[PDB]
6 protein chains.
Amino acid sequence: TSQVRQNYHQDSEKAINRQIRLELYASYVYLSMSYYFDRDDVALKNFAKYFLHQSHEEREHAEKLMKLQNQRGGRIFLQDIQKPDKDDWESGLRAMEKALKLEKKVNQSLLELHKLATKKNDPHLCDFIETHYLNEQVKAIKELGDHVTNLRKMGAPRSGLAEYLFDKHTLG
Amino acid sequence: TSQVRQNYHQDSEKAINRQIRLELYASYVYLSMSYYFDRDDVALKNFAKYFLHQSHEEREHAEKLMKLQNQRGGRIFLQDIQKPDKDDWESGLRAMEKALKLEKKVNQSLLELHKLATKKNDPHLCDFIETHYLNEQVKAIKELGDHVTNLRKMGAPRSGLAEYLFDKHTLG
Amino acid sequence: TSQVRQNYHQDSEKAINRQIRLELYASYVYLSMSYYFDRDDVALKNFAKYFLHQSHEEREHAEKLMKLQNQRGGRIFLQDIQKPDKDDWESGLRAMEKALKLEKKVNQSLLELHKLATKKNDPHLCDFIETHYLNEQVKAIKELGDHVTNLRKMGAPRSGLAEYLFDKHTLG
Amino acid sequence: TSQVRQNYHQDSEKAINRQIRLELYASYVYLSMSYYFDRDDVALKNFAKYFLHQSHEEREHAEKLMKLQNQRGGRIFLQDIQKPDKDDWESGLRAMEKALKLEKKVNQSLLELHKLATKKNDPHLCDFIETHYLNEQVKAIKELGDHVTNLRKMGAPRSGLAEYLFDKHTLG
Amino acid sequence: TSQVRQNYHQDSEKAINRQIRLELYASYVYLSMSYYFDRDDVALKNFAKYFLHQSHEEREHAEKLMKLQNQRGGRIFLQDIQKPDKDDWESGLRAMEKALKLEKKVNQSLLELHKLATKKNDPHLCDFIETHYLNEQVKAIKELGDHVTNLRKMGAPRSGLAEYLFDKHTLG
Amino acid sequence: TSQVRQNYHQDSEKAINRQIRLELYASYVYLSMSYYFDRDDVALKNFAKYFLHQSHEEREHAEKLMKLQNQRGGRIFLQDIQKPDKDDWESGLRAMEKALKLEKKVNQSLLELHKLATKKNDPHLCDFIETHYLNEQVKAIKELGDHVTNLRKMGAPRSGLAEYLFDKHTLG
Ligand SMILES: [Fe+3]
Ligand SMILES: [Fe+3]
Ligand SMILES: [Fe+3]
Ligand SMILES: [Fe+3]
Ligand SMILES: [Fe+3]
Ligand SMILES: [Fe+3]
Ligand SMILES: [Mg+2]
Ligand SMILES: [Mg+2]
Ligand SMILES: [Mg+2]
Ligand SMILES: [Mg+2]
Ligand SMILES: [Mg+2]
Ligand SMILES: [Mg+2]
Ligand SMILES: [Mg+2]
């Protein structure tokens, strides 16, 4: 047992490792999306920037969990980071929709982790999740919803005009 | 066939995708190393900062290869990123030795990529590898060797004093 | 033989004069395109500015090759600069498509020039081409492809709205 | 007929196209001259700079004419730009004498264009030529005459010392 | 074998040692030339400064090769630095001519080294030579040629006036 | 006989030339030492910086003697500069001991030069040696002794820790 460990259940430790993995996966999905918009045959530079920024943010999310794991005297164990589910993300709209789905999946995981932390009477871990993750998820999901809504209302994905103008005026 | 594609062999395109995967793997190994050093029972904060920096550098290396693939009109295909070979890196000295081994494996891959680009008379690709990668590897390898040497001569990994003082005076 | 000449094949020397001519020709093509967009019946001022910038860049590319010819002790022989293929470039999208084609033609010549320098074991000339020309071409080709893509997806050149908006938001 | 066209004779329009070609030609002559003085066996760097500056000015003279043609609703038609009459310009003195002859030839063209504009009662074209071109030509011709006179009086082009000191003290 | 060594042929190692020696020799030749112009019976202070500057640059060239040797895990072996071939360099012109000959000899050596690096499939070493040495040689040879040409055209070496004025206006 | 020459014995002139050679030799020994410390299997960057500084200082010492020779109207005759006695300097301690031995050998030579200048009643030369050399040697010798002493008392060359810590704390 680590000399620092106190009130940290092994199940919470193991779940924090799985969340680190999910954060690294979300980073990889966004990196994929970013470079999809960087293709010469897609060429939406502000979509590309947006998703790259998101990819770097997910890596910070992962790193803060790894720090947490050591702060609590848990031990990080890493697994493969699986490739994202698509290579071609189809359109600005379709990528935003997949991102929305991803953020809701990461949120579900965080809510299940918080439910475990509660059952294990770990208020430090509860506060960690609430403070650093849960409102970040709500804000992300809201933003992505707003983006989907505007793209759909503008006529996307069939209107390439819509996606060009959203790139410039919302993401730019 | 992409409208931008010119003098870019399918074999080179595939080789760039393998290289992207390896850069992302290298990022992952360093991220693992960094947080090993952040454990309470290891506690070498500058080893931790050093390897986190390397992790971020390797992500940049991957991103630049992704940019190149699109510049040349190739198509990015991402794969699962393999977990690192170790979960526990044993000591500062042993981490730096493994890092040296990693950078030589990445260099070898880049040298093989260059031989391929040479065979396919792709001077743009040769220059990209030279300009952005090959000297970066030579400097990384030499620095890691220098660190290994100092750690050994100081008495590591036997001397916890040695790793402490190297962490302060070299990596701090 | 010039007192400075060393390792500089006569065939290279002649190839360099042909390249000078082609860079001057590309400057003239871009000049022509620029002033087409300045017509009152076309009136896309950022297309005009974009192509004038490209014309001046190609003049600089020619001058750098002239400097190189003298650096190596070759002798410059200039020839008539041929008029561009068109007077009327039809639309923004069609001009961008013609420019892409021109940049791939220029790139092909440079690659043939590099092949010759490699066959003649002239690494100074290889480096000159790589350092100053090949990646400039790859960047210009990628930019033009991105531009063509955007204009297409916006609905050009049928859509005089698409070219107006691209002029403002991308080239502005 | 262009919607902007007013009081602009077809003969003047064609005369403007002829002037554009001649200004481009003059740009090319000066370009050739500049890089002759850059040769290792000539090596007069300020002669080289002086004629490059002149070459760029002539390009601006061409561009301003292209702008004028579109301002008036004429249509630009570009032609082959003929190579200069010499490859080797012999000396600083002899290049200055040929430049003097060039600027007088250009001035004669502009005077004929002015006569035409006068005959066609085109006061806007008369003023354009007077304002932007005729005194620029009188200034250029006086300077080149001054320079030839100094070179002669110093003992060029047989005195390599004369050209060296003129390069330093006048063109520097 | 050094722990850092990778893809570094022993023949390339040995050739880099010989180049270090040639760079140190070029430094010594320029030091000799410098102080020749510092003699009371020659007294051209700007020739003296010129060649001293060149002497210090050659030492930097040597040092960067020694750094390269260690970066690659080669081992520096030094030999005597032979005295330059003259004690009295005769004139400004004659020294510039000997310097030109020296720079062409150093360039030949670098081109032979690059040919060895190519045959040994060492693209790092190729890039090192191209990036840091080959254009430095071309520029040096061109400058020295230009200097010889002007001195000859001015009347040197028989005109001490020529050498005095070149000292002041070109080298000063 | 130089027009400036006064009270300057032929024996002193020859002795100054021997001294120039020895200063250049000292520069070369330090350059060797510096890059021994830059090897990956030695890796003491501040020992490397220290000895490179000394190398540059000794080149300045040589240059000032060359200036003196010309000031007094003597004639510089340069000789082959002997390679240093060692290729491998073994350790920080052993390098500093060899450096101490070198500086005493250079001092001895300067003291012999001074005895000669005294015998020949050349007070200018006596003052030059005193002013510019003798105290510089006494300070160099004392500093090197101080370094040797510290390295020995710390446990070098046995303790790689000792040389590490001296490199950081004294030479850094
Ligand atoms: Fe996240
Ligand atoms: Fe990398
Ligand atoms: Fe070009
Ligand atoms: Fe003009
Ligand atoms: Fe050199
Ligand atoms: Fe000294
Ligand atoms: Mg709270
Ligand atoms: Mg190459
Ligand atoms: Mg361009
Ligand atoms: Mg002019
Ligand atoms: Mg009037
Ligand atoms: Mg290169
Ligand atoms: Mg006294």
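Swiss-Prot numbering applies to chain C: residues 6-177, in that order.
Cβ atoms here come from the backbone N, Cα and C positions, even for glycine.
Copied from Swiss-Prot, the annotated features are:
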| type | residues | note |
| --- | --- | --- |
| BINDING | C:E28, C:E63, C:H66 | Fe cation 1 binding site |
| BINDING | C:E63, C:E108, C:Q142 | Fe cation 2 binding site |
| MUTAGEN | C:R23 to A | Abrogates interaction with NCOA4. Fails to localize to punctate lysosomal structures |
| MUTAGEN | C:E28 to A | Reduces iron binding and oxidation rate; when associated with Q-87 |
| MUTAGEN | C:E108 to A | No effect on iron binding but the oxidation rate is severely reduced; when associated with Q-87 |
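Structural mapping of features recorded in Swiss-Prot.
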| residue | record | DSSP (3 states) |
| --- | --- | --- |
| C:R23 | mutagenesis position | helix |
| C:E28 | mutagenesis position | helix |
| C:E63 | Fe cation 1 binding site | helix |
| C:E108 | mutagenesis position | helix |
| C:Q142 | Fe cation 2 binding site | helix |
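A Cβ within 8 Å of the Cβ centre of C:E63, C:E108, C:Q142, the residues given for Fe cation 2, is found for these other residues of the same chain: C:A31, C:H66, C:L107, C:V111, C:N112, C:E141, C:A145, C:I146. Measuring Cα to Cα from C:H66 (Fe cation 1 binding site), the recorded positions that fall within 10 Å are C:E28, out of C:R23, C:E28, C:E108, C:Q142. On its own chain, C:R23 (mutagenesis position) has C:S114 as residues at least 6 apart in sequence with a Cβ closer than 8 Å to its own Cβ.
Straight-line distance linking the Cα atoms of C:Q142 (Fe cation 2 binding site) and C:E63 (Fe cation 1 binding site), rounded to a whole number, equals 11 Å. The record gives C:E28, C:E63, C:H66 for Fe cation 1. Within 8 Å of the mean position of their Cβ atoms, the other Cβ atoms in that chain belong to C:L27, C:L29, C:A31, C:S32, C:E62, C:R64, C:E65, C:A67, C:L70, C:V111. Recorded residues C:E63 (Fe cation 1 binding site) and C:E108 (mutagenesis position) have their alpha carbons 11 Å apart, per Cα-Cα distance. A sphere of 10 angstroms centred on the C-beta of C:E63 (Fe cation 1 binding site) encloses 24 other C-beta atoms.
Cα of C:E108 (mutagenesis position) to Cα of C:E28 (mutagenesis position): a span of 10 Å.
Taking the recorded positions C:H66, C:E108 in turn and counting surrounding C-beta atoms within 10 angstroms, the largest count is reached at C:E108. Within the group of recorded positions (C:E28, C:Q142), the Cβ with the highest number of other Cβ atoms inside 10 Å belongs to C:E28.
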